[PDB]
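A.B. asks: Below you will find the structure I want to go over with you.
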Amino acid sequence: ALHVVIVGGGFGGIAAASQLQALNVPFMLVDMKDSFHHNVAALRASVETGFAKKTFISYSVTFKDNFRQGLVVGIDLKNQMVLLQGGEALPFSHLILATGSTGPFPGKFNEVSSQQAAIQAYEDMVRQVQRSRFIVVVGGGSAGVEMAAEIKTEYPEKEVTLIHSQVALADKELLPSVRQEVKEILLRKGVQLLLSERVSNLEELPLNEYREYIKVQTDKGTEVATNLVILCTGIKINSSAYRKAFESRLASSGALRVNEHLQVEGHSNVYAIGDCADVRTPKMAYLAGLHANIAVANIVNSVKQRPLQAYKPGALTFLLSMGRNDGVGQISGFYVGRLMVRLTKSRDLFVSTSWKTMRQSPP
Ligand SMILES: Cc1cc2c(nc3c(=O)[nH]c(=O)nc-3n2C[C@H](O)[C@H](O)[C@H](O)COP(=O)(O)OP(=O)(O)OC[C@H]2O[C@@H](n3cnc4c(N)ncnc43)[C@H](O)[C@@H]2O)c(O)c1C
Ligand SMILES: NC(=O)c1ccc[n+]([C@@H]2O[C@H](COP(=O)([O-])OP(=O)(O)OC[C@H]3O[C@@H](n4cnc5c(N)ncnc54)[C@H](OP(=O)(O)O)[C@@H]3O)[C@@H](O)[C@H]2O)c1
Ligand SMILES: COc1ccc(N2CCN(Cc3cn4c(-c5ccc(Br)cc5)nnc4s3)CC2)cc1
């Protein structure tokens, strides 16, 4: 009578599934892929040979018969069933939606393929970077800011140009001191910055591939010759699993509206966690884990008739690695410097925590 189905095996998804498995609660983890992607380290995996294999963790090794690789094509609310591509249909007592977001490669990887192929896709990316003396990164958000730093740190000899449509880099919710230091760190590293300029000829450019000559154009008339184009232009909420069933309760972004208990609006046994939840905080893997703690607890609490926890977001903690040897950010809304970020994030990129959570050892 009690059985939880988790749609999405990302940071929030594996956190919910790791908890219920340790509690021996009957659950089912569903992901279209066979491996969890530690995408927080995906940019480093685009620049360091042999590193990508540490960013994919097989679901079945951890969850065994409690994991199901499948594409969720819909959710049957009346019969309380999750509908899979291929006909499989999973009954649930409670449902956690952890579908996350999609984005341009290499920052995100949301294709159904073999772990070997996924790893190879990043190794190919590394070879493209290594071949390119001139590299352009499009999008000066928190992602492309790290992408530019990673390349210039691993390959100081390369000419790296970051093109950003705004006057300042990284998220607007960050302290001005943090955003200014991100700019300064990139400048001290030798990165060329093109601020307040939007790349205007994107749809004609070859992506993630070395070329002898690529002509990059901006809306201000600037033209940048390059060997390689990398996109860090933003993400989109992945609503493919629930868009039809929860149409009326979606935010403008495709995320699901929720109360403080992270229950999806108009429901008591359906929860949304991570990027696909319409919380006002920045889309963070770290926050997806906190959402998962509240979700699994409130399922157990709703069953045990006990009180329900709530999501009260404190001051923003946000760390920007600036290559493996530098960094800047904030903790509870206060500036923190290189020594802090370098040991907390830049060095390992939280890779070891996912492997520890998944009860596996990286290859
Ligand atoms: C793009 C980017 C993001 C970063 C980065 N760095 C950090 C960081 O350092 N710290 C942090 O907290 N967040 C960071 N983030 C944000 C972080 O990546 C996201 O907030 C985090 O991935 C949110 O995780 P979720 O659990 O909410 O969702 P995921 O995208 O991780 O996974 C979703 C899963 O659902 C699955 N799924 C979706 N729809 C499905 C369907 N219909 N059927 C089956 N499976 C589906 C997908 O296969 C996927 O495995 C970064 O360097 C880059 C380049
Ligand atoms: N925890 C972390 O350290 C961390 C690290 C990375 C990402 N994240 C999170 O993950 C999410 C995704 O971040 P993201 O940086 O990938 O995307 P993002 O935050 O949306 O930033 C992408 C930026 O690229 C710009 N852009 C888009 N198209 C462009 C073009 N053709 N030319 C020039 N600039 C262009 C956008 O500006 P316009 O909007 O003006 O087009 C936007 O500011 C964010 O919410 C972020 O909070 C967190
Ligand atoms: C010496 O005094 C102190 C020392 C340390 C602190 N802490 C440090 C960590 N944060 C939490 C954060 C987690 N994350 C992630 C992330 C992404 C994926 C995975 Br899997 C795991 C984590 N990305 N960014 C952040 S912040 C809270 C404050 C405060 C005071």
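Since chain A takes its numbers from Swiss-Prot, the residues it shows come out as 11-373.
According to its header, this structure was worked out by X-ray crystallography, 2.0 Å.
The backbone N, Cα and C atoms fix where each Cβ goes, and this holds for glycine too.
Positions annotated as 6-hydroxy-FAD binding site by Swiss-Prot, on the basis of sequence analysis: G18, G19, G20, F21, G22, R54, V82, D285. Here the residue is the original one, but Swiss-Prot notes a mutagenesis experiment at this spot, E156 to A: Impairs the reductase activity toward coenzyme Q1/ubiquinone-1. Impairs ferroptosis suppression. One mutagenesis experiment named in Swiss-Prot is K168 to R, and its note says No acetylation at this site. Results in increased ubiquitination and reduced stability of the protein. Loss of function in negative regulation of ferroptosis. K168 to Q appears in Swiss-Prot as a mutagenesis experiment; the accompanying note says: Acetylation-mimetic. Results in reduced ubiquitination and increased stability of the protein.
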A.B. asks: In whole Å, note down how far the CA of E156 (mutagenesis position) lies from the CA of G22 (6-hydroxy-FAD binding site).
C.D. replies: 23
A.B. asks: I want to check the contact list for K168 (mutagenesis position): same chain, sequence separation of six or more, C-beta distance under 8 angstroms. What comes out?
C.D. replies: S142, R143, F144, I145, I161, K162
A.B. asks: Suppose we screen the binding-site residues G18, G19, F21, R54, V82 by Cβ distance to ligand 1 with a cut-off under 6 Å; which survive, in sequence order?
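C.D. replies: List returned for ligand 1: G18, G19, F21, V82.
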A.B. asks: Can you tell me how far the Cα of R54 (6-hydroxy-FAD binding site) sits from the Cα of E156 (mutagenesis position), in Å?
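C.D. replies: Just about 9 Å between their Cα atoms.
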A.B. asks: Around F21 (6-hydroxy-FAD binding site), which residues of its chain at least 6 apart sit with Cβ under 8 Å of its Cβ?
C.D. replies: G110, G284, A295, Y296, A298, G299, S364
A.B. asks: Which of the three DSSP states, helix, strand or coil, fits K168 (mutagenesis position)?
C.D. replies: coil
A.B. asks: Within its own chain, what residues at least 6 apart in sequence put their Cβ under 8 Å from the Cβ of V82 (6-hydroxy-FAD binding site), listed in sequence order?
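C.D. replies: Same-chain residues close to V82 (6-hydroxy-FAD binding site) (Cβ under 8 Å, separated by 6 or more) are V17, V40, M42, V92, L93, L94, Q95, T109, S250, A251.
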A.B. asks: How far is it from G19 (6-hydroxy-FAD binding site) to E156 (mutagenesis position), counting Cα to Cα, in Å?
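C.D. replies: Between the Cα atoms of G19 (6-hydroxy-FAD binding site) and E156 (mutagenesis position), the distance comes to 24 Å.
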